[PDB]
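Undergrad: Take a look at this one; I'll ask things after.
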Amino acid sequence: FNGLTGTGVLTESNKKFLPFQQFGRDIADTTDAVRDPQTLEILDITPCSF
Amino acid sequence: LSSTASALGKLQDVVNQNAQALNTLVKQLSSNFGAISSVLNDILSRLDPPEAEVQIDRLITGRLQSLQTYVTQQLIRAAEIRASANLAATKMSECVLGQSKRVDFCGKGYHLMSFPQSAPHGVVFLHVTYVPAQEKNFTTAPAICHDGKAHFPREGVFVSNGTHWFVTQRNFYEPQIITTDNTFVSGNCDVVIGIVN
Amino acid sequence: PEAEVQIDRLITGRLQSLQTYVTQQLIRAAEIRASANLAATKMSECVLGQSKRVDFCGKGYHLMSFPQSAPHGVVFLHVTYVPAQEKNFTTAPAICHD
Amino acid sequence: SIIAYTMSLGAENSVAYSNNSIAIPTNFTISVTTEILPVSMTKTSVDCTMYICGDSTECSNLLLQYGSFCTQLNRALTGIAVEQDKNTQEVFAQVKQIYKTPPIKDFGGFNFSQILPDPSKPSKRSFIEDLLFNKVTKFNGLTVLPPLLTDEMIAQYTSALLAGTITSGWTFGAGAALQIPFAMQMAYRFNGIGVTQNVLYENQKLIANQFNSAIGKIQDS
Amino acid sequence: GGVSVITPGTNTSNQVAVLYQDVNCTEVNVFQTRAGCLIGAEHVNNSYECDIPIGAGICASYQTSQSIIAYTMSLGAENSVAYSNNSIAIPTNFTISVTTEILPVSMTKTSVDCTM
Amino acid sequence: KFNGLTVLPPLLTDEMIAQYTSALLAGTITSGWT
Ligand SMILES: *[C@@H]1O[C@H](CO)[C@@H](O[C@@H]2O[C@H](CO)[C@@H](O)[C@H](O)[C@H]2NC(C)=O)[C@H](O)[C@H]1NC(C)=O
Ligand SMILES: *[C@@H]1O[C@H](CO)[C@@H](O[C@@H]2O[C@H](CO)[C@@H](O)[C@H](O)[C@H]2NC(C)=O)[C@H](O)[C@H]1NC(C)=O
Ligand SMILES: *[C@@H]1O[C@H](CO)[C@@H](O[C@@H]2O[C@H](CO)[C@@H](O)[C@H](O)[C@H]2NC(C)=O)[C@H](O)[C@H]1NC(C)=O
Ligand SMILES: *[C@@H]1O[C@H](CO)[C@@H](O[C@@H]2O[C@H](CO)[C@@H](O)[C@H](O)[C@H]2NC(C)=O)[C@H](O)[C@H]1NC(C)=O
């Protein structure tokens, strides 16, 4: 998404995203959630269980 | 316990210190460490692998230094926790398991017994203690001469209300008429200092 | 740009100096804390009350403990019981009268 | 000259163990033993930013890249300083109420003047305490923090514990201080170690002289 | 001078006192302490139990309208034992009380994969 | 969290800790110091 490659399980996210917001980022700078470029649907980012 | 969380505050503080160390590692990932971007992926996407590695090397040195500092803090905290655990084990062995003659080892006053209470990452000891409630002043004699022979109490010390002489234990006031069985006879009155008749 | 690279080499050494200083202080503090805990235990079981522990407060039988203020330290003076003159006597575990 | 030798293991004494013989002391002596423990280390606070950067904006920008690395070290140093104050407070403050010895020294002749703080000195500290203090002897962001408890306070805390031991015996540690004659308190100490109380009263003059001599020897040492 | 902020709980009060370490008040409610110049605290002759430790025998509490104040911390009530050569005190009555001591046996276990 | 930082559960469960404390407590109440 937006030139960033990450591996994680993809699920819809309950948290609302404002129109300006395209991504949700943790303090650690890891991207918790992203909004799809093709369609504006909020998706939670969950890393595959380890 | 219900009114104040301060008593469990020290246990909470230890949990907070562990959480702070994890939070510090999260903050470190945000730090650039001299790299163009803090995120490893951002450097990899915009730079060739050989070029990206040099920026990674700078992030790795900072991250390794952060991990070493975090491990050192955890080891020092573990050593402090181990010392507290050793003290707790000593308290359980010499208070909960058996009465302690050590002074103030388990609470102010004379410890009788202790009760263990489960706590998160902690142990709580409740110790029953003996504390004087009411105290009175009585005239006292080191020794008493029945026939010019010094008498020293086998148990307790001489006390006098102001009319009669009694022998009672130091811990609690239980006046008893002085008897030859109660007080052993040793030495003579002249040798003893402050002796009364 | 060039000055910052030289400053960065100094920063890495200076940050290392603070990290080494903090680690040494923490180890010294842990040793000091253990000594303080031992001092607190001695004050509670010796100055506050007589101790039945053997040699807990000085050689011989401890009677009382005295504390004197010292810079970053505590001093305990313990009155002890030591035999001065000793003599040998014949002894029996038990004696029979009747 | 410097010499090389096997270190001695101490003088060797052979106990005369006997099935029918025991050794019981006919005479005893009273001695004072001195044990010194450092309660706290000097509190020092160092500013990592001042040490790392000599008032340089470029250095500060590089320090921002380090980020939390500078903050954790300063936080640890502040914690060490708080710990030293906590250790000092716990050891010195073991007495709920400050205690003062009576002006008349009716203690059976056992002098306690040299262990007691001196009023004439502007700071009230014992002569023995003064000897202990005498024997013990920047712009980079390195700073020294004064202890929460002042040296005079520390002396007042030791004096309160000392007064409770001298006048109330062990009662002050258990709870409210209870007055007891010092000679009777000494007899209680003998009873605790199992020596008969009468023996102490018979040798009370000898014990008082031995105690005074032992305190004097400690000051000389 | 390092700036140390003496602050009571935010819910309790928003008032703050500023202490500057090892500097006179002129370099920067006026008090001078060994730790440094004290501002936002008014010196009180009366001694109170320490609430916040400013340092150098000086402590800060919120007291009457209530304001942060600077005072020498109390050493506890002063009691003189009535020591007597011929008199002893023996308790006529006693009380049974339970004391609580809490120690942390272990710290939360954390495992970090350095490689990840 | 997802950085490889993990929390490990203790070998002794809180209920097990309560059972241990109870055993010591019961021994003090019924058998005294024996
Ligand atoms: C208390 O009793 C003792 C013992 O009877 C008295 O001591 C005696 O005093 C007389 C007169 O000085 C001597 O002759 C005896 O030899 C002493 N006996 C001994 C060895 O104790 C003492 O004087 C009495 N005190 C009072 C105040 O009556
Ligand atoms: C000295 O002790 C005697 C002990 O007999 C006290 O007399 C007793 O006082 C109690 C309380 O008033 C009475 O119940 C007893 O019947 C009294 N006994 C006798 C024999 O009279 C005497 O009061 C005491 N003196 C003081 C100052 O307490
Ligand atoms: C404390 O020490 C002083 C000085 O040694 C003692 O006072 C002496 O007492 C003896 C015996 O009565 C006299 O012979 C000396 O002349 C006294 N010296 C002085 C300077 O007064 C004192 O008795 C001891 N006990 C106390 C009161 O603490
Ligand atoms: C028991 O031991 C004590 C202590 O050694 C003896 O007291 C000593 O007596 C000598 C001779 O008068 C003095 O020089 C010492 O200074 C004394 N020491 C102290 C500190 O008291 C005492 O004389 C001995 N008694 C017996 C039975 O011999």
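Chain D is numbered as in Swiss-Prot, which gives 691-827, 854-937 for the residues shown.
Header says: electron microscopy, 3.6 Å.
Cβ coordinates are placed from backbone N, Cα and C, and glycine is handled just like the others.
Pasting the feature list from Swiss-Prot:
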- D:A701 to V: In strain: Beta/B.1.351, Iota/B.1.526 (VARIANT)
- D:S704 to L: In strain: Omicron/BA.2.12.1 (VARIANT)
- D:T716 to I: In strain: Alpha/B.1.1.7 (VARIANT)
- D:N764 to K: In strain: Omicron/BA.1, Omicron/BA.2, Omicron/BA.2.12.1, Omicron/BA.2.75, Omicron/BA.4, Omicron/BA.5, Omicron/BQ.1.1, Omicron/XBB.1.5, Omicron/EG.5.1 (VARIANT)
- D:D796 to Y: In strain: 19B/501Y, Omicron/BA.1, Omicron/BA.2, Omicron/BA.2.12.1, Omicron/BA.2.75, Omicron/BA.4, Omicron/BA.5, Omicron/BQ.1.1, Omicron/XBB.1.5, Omicron/EG.5.1 (VARIANT)
- D:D796 to H: In strain: B.1.1.318 (VARIANT)
- D:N856 to K: In strain: Omicron/BA.1 (VARIANT)
- D:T859 to N: In strain: Lambda/C.37 (VARIANT)
- D:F888 to L: In strain: Eta/B.1.525 (VARIANT)
Undergrad: For chain C, give the subset of the variant positions D:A701, D:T716, D:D796, D:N856, D:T859, D:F888 whose C-beta is less than 8 angstroms from one of that chain's C-beta atoms, in sequence order, otherwise 'none'.
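TA: Listed variant positions meeting the cut-off: D:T716, D:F888.
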Undergrad: Please list, in sequence order, the residues in the chain of D:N856 (variant position) that are at least six apart in sequence and whose C-beta is under 8 Å away from its C-beta.
TA: D:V736, D:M740, D:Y741
Undergrad: When the Cα-Cα distance from D:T859 (variant position) is computed for each of the variant positions D:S704, D:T716, D:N764, D:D796, D:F888, which gives the smallest value?
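TA: Ranked by Cα distance from D:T859 (variant position), first place goes to D:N764.
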Undergrad: Select the closest residue to D:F888 (variant position) from the following variant positions, measuring between CA atoms: D:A701, D:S704, D:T716, D:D796.
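TA: Of the variant positions D:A701, D:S704, D:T716, D:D796, D:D796 has its Cα closest to that of D:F888 (variant position).
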Undergrad: When neighbour density is defined as the number of other C-beta atoms within 10 angstroms of a residue's C-beta, which of the variant positions D:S704, D:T716, D:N764, D:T859 has the lowest density?
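TA: If we count Cβ atoms within 10 Å for the variant positions D:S704, D:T716, D:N764, D:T859, the smallest count is at D:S704.
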Undergrad: Which ones, out of the variant positions D:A701, D:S704, D:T716, D:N764, D:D796, D:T859, lie near enough to chain E that their C-beta is under 8 angstroms from one of its C-beta atoms?
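TA: Cβ contacts with E, in sequence order: D:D796, D:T859.
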Undergrad: Counting across all protein chains present, how many other Cβ atoms fall within 10 Å of the Cβ of D:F888 (variant position)?
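TA: Excluding its own Cβ, D:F888 (variant position) sees 26 Cβ atoms within 10 Å.
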Undergrad: Between D:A701 (variant position) and D:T716 (variant position), what C-alpha distance do you get in Å?
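TA: Between the alpha carbons of D:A701 (variant position) and D:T716 (variant position) there are 24 Å.
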Undergrad: For D:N764 (variant position) and D:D796 (variant position), what Cα-Cα distance in Å is obtained after rounding to a whole number?
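TA: Pair distance, Cα basis, whole Å: 55 Å.
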Undergrad: Ranking the variant positions D:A701, D:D796 by other Cβ atoms within 10 Å, which is at the bottom?
TA: D:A701
Undergrad: What's the CA to CA span in angstrom from D:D796 (variant position) over to D:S704 (variant position)?
TA: 46
Undergrad: For D:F888 (variant position), which of the three DSSP-derived states applies: helix, strand, or coil?
TA: helix
Undergrad: Please report how many Å separate the Cα atom of D:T716 (variant position) from that of D:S704 (variant position), as a whole number.
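TA: Each residue's Cα considered, D:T716 (variant position) and D:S704 (variant position) end up 21 Å apart.
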